[PDB]
Amino acid sequence: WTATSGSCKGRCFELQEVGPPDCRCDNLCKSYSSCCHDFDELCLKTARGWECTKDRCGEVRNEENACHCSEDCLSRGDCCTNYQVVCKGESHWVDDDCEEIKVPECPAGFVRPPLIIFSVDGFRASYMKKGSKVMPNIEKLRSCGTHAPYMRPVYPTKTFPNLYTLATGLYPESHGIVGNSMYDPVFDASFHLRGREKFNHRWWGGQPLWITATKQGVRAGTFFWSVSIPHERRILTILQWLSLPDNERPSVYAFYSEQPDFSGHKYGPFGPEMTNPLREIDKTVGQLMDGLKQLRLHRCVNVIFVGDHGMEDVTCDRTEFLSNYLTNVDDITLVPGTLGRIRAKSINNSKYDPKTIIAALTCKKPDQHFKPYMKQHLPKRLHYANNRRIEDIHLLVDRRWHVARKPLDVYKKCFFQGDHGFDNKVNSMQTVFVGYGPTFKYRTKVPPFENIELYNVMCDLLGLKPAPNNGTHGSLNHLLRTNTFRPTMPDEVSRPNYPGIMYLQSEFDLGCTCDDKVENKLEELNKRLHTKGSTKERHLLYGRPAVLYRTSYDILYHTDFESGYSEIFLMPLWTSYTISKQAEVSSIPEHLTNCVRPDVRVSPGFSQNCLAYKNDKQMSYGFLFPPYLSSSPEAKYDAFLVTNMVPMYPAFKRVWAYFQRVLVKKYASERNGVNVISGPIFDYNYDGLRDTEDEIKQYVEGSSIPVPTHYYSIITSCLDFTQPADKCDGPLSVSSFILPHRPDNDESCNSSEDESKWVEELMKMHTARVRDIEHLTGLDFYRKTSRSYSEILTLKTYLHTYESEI
Ligand SMILES: *[C@@H]1O[C@H](CO)[C@@H](O[C@@H]2O[C@H](CO)[C@@H](O[C@@H]3O[C@H](CO[C@H]4O[C@H](CO[C@H]5O[C@H](CO)[C@@H](O)[C@H](O)[C@@H]5O)[C@@H](O)[C@H](O[C@H]5O[C@H](CO)[C@@H](O)[C@H](O)[C@@H]5O[C@H]5O[C@H](CO)[C@@H](O)[C@H](O)[C@@H]5O)[C@@H]4O)[C@@H](O)[C@H](O[C@H]4O[C@H](CO)[C@@H](O)[C@H](O)[C@@H]4O[C@H]4O[C@H](CO)[C@@H](O)[C@H](O)[C@@H]4O)[C@@H]3O)[C@H](O)[C@H]2NC(C)=O)[C@H](O)[C@H]1NC(C)=O
Ligand SMILES: N#Cc1cc(Cl)cc(COC(=O)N2C[C@@H]3CN(C(=O)c4ccc5[nH]nnc5c4)C[C@@H]3C2)c1
Ligand SMILES: [Ca+2]
Ligand code: NA
Ligand code: NA
Ligand SMILES: [Zn+2]
């Protein structure tokens, strides 16, 4: 019950949402239906429209009008946005030349430049170029300010997951808004787009920017706007808030446009009908900026123009049906569309089997336009698993397609030509970022970045301390003229041991053999030098990785590679090596095919053993530093050391061998040398963070050798590829991946073909940021370069996406 008998008199768009059953006057009461009886009459005035005309100039104040053109309207903070233009011979903001804003030019009583977040739904990154002719205000913001060619959303690329990521700097898995429809089994409750469950606080985790602001004494405008409040009114409200007294006036504000998403769904992203929504958005921008200029705030406020996601061509005819794959379709519940999530229809049916559902959906038709995954097997770059609202079975749908349970769900539940929600690497899902204002750079382009990073920067812009989030604070300092955040590198927690020769070969009883007893002060002073670290400057180019947790490990040097060898996990945490453009691939000599050699620097009790592999019929082994890339026949023996071995399913050894025998050399040829760091990852609880030893669910049978869930590689080179990787004077270039360590290649539908037709495509799918590998290993990379730490942070957040050029 809301006793709506109170009144909005003097309270229109009041900033504290007062508790029931007193009636409300805030920008959300319509959506809750709790507004006072007189909310429309007093707060949603429309009379005379939104623009001054010549005849209203000077007019006598009439409180009925939507906005005013009377002499006192500036004092009142409620002029029409074009008042000064029509009535006082001023220019529109867009017609003025841009002039660098080197310092904030703020009215008296402003303690900090306000932040206005101008968010647009469904604003595809390519609109900036393709719509440029009809968006002059936006184009001015973009060219005069700081802009990225695009900004990457999170997955799933739906509205609420992305807006609330923008507000919290968290992945959906962590904030808890994981889709537009959700079931939470603990609450036993469902969340939906239409309805009232979605207004319950328990859905929404983290700390959004308006709460961060409030808890630190910065006031905030209310971020949300009911759909029936017109855009003009939203802008006038913001500008009226900006006229409040100092102690009552917010520092941060948001506007939201439901366009161009609304039209995009109906017409497609580039439908002829899409010109007018772009024009209308631009006009709204124009109203804000003319309004700010009237208040003398246009060289004071920092404006961010930001989208939530793009929009792709999707029609009813490109639907796949689960009824064409499964016979028991009535026993499942599907969350459908541009992604799928499947769970059992009833918890009391113990005949439902996830394994057989996945098998029925795997590679069943030649052109199949979705791929099923257990959530923990999704690409790690999606960070889409650690939440109980994410069902175990997920379908990743190809761009331009839908998935549905049965045809009747699509014809009785075509209406639409656009949609979004797909993999956040897809070009059509990318969206926009422009920053304009005293705190942003002038006429600067920056590289694409992910939306998880913007919370930190908004916090910076407002003088706030960010709550703990998934951005990397400092990676976006290059967007800012001032207020940078100057982070320090984390402290190394564990120092390495540097073992020398300590064990005789007969101490080892590992069941390992090698044909290596076929043996000179010349080249034996030489191998002693390689074992003390003499080639290490060539193979460890950016310092040793720091270990950021408590553990016991050894640095091992060799001619061709350096490793950090964990005595706890019995294998390297990391292995580092450099492959020049000139390096040659060699094969594994026949007599060395099964060679494994004890490492006399490491005790038997801290070594793997060959017998465990012999007795584990499921599990084989691989090497981190590849024997194929050995610099010499004699150096090759180092690669067969038991301290360079790692457990690998035979099916995974197909991928890994191709990476090591063919791809590495191809990259070194293309990039003018590469530095490679590779290692294992253990993430059995799928939280994106390094497991402790007591979380490992699988060991090589009979042993304490833990089986990795993933293998990584970080591949670094010179951004200026006319310089070789090992003699680079400036910025670096990186690509990385996090390959799932699976006992089958069911993910790859073409895996019975030659590796040259499928392996690299798998690796592309599992592209990763260095930061993602950091979380997964407790390691910190690039500790010693000649670059600024901020530039390194940016390199660590880079994702190589392998899409074509937008
Ligand atoms: C991306 O960034 C995020 C944010 O930094 C990273 O996520 C963080 O990761 C930490 C490790 O996984 C995790 O620490 C947890 O915290 C547990 C307490 O959590 C509750 O309180 C949180 C704090 O709120 C307050 O925050 C500020 C200060 O920062 C205060 O001033 C305010 O007053 C705030 O109220 C809160 O954030 C958290 O929210 C989650 O849960 C809510 C529902 O309960 C959701 O609404 C919300 O969306 C969050 O949901 C996500 O996270 C949970 C895990 O918390 C997960 O279940 C969901 O799937 C979803 O992903 C909570 O309300 C604390 O209890 C944990 O401690 C245990 O572990 C330590 C290990 O050292 C033990 O020593 C200790 O004994 C304890 O063990 C006991 O429990 C075990 C397991 O239950 C049990 O086995 C054992 O035997 C013991 O009984 C731990 O510290 C942060 O909570 C988490 N934050 C968020 C927001 O998600 C994330 O990792 C990043 N991702 C990547 C890839 O880097
Ligand atoms: N997060 C975030 C965020 C980040 C940025 Cl950058 C911009 C914005 C501006 O978004 C809005 O104006 N929106 C208005 C639309 C309709 N709507 C609701 O009615 C609603 C939804 C959740 C609620 N929880 N509690 N009340 C709620 C009301 C939500 C939609 C989005 C939000
Ligand atoms: Ca983990
Ligand atoms: Na052998
Ligand atoms: Na396959
Ligand atoms: Zn939409």
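Numbers in chain A come straight from Swiss-Prot, and the residues shown are 51-463, 468-573, 576-591, 617-887, in order.
Method of determination (from the header): X-ray crystallography, 1.8 Å.
Any Cβ shown, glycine's included, is placed from N, Cα and C.
As recorded in Swiss-Prot, the features of this protein are as follows:
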type     : residues               : note
ACT_SITE : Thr209                 : active site, nucleophile
BINDING  : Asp311, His315, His474 : Zn(2+) 2 binding site
DOMAIN   : 54-97                  : domain 'SMB 1'
DOMAIN   : 98-142                 : domain 'SMB 2'
MUTAGEN  : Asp171 to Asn          : Abolishes lysophospholipase D activity
MUTAGEN  : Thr209 to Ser          : 15% of wild-type lysophospholipase D activity
MUTAGEN  : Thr209 to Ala          : Abolishes lysophospholipase D activity
MUTAGEN  : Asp311 to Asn          : Abolishes lysophospholipase D activity
MUTAGEN  : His315 to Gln          : 20% of wild-type lysophospholipase D activity
MUTAGEN  : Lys430 to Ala          : Impaired secretion. No effect on lysophospholipase activity
Close recorded positions near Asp171 (mutagenesis position), where close means Cα within 10 Å, chosen from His315, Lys430, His474: none
By Cα-Cα distance, the member of recorded positions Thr209, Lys430, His474 nearest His315 (mutagenesis position): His474
Cα-Cα span in Å, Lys463 to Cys468, with 4 residues unmodelled: 12
Cα-to-Cα gap, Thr209 (mutagenesis position) vs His474 (Zn(2+) 2 binding site), nearest whole Å: 9
Distal contacts, the domain 'SMB 1' (54-97) - CB-CB under 8 A, six or more residues away: 114-116, 249, 269, 271-272, 274-280, 283-284, 287, 290-291, 298, 300
Helix, strand or coil at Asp171 (mutagenesis position) [DSSP, three-state]: strand
Env. residues of Zn(2+) 2 site, Cβ within 8 Å of mean position of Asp311, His315, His474 Cβ: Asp171, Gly172, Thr209, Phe312, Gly314, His359, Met361, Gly472, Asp473
Between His474 (Zn(2+) 2 binding site) and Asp311 (mutagenesis position): CA-CA distance (Å): 9
Euclidean distance between Cα atoms of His474 (Zn(2+) 2 binding site) and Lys430 (mutagenesis position), Å: 21
Coarse DSSP state, helix versus strand versus coil, of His474 (Zn(2+) 2 binding site): coil
All-chain count of other Cβ atoms within 10 Å of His474 (Zn(2+) 2 binding site): 30
Cβ packing number for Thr209 (mutagenesis position), 10 Å threshold: 20
The domain 'SMB 2' (98-142), counted residue by residue under DSSP: helix, strand, coil: 12 helix, 5 strand, 28 coil
Chain break of 2 residues - Cα distance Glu573 to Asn576 (Å, rounded to integer): 10
For the domain 'SMB 1' (54-97), residues assigned helix / strand / coil by DSSP: 9 helix, 4 strand, 31 coil
Candidate with sparsest Cβ neighbourhood (10 Å radius) among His315, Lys430, the listed mutagenesis positions: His315
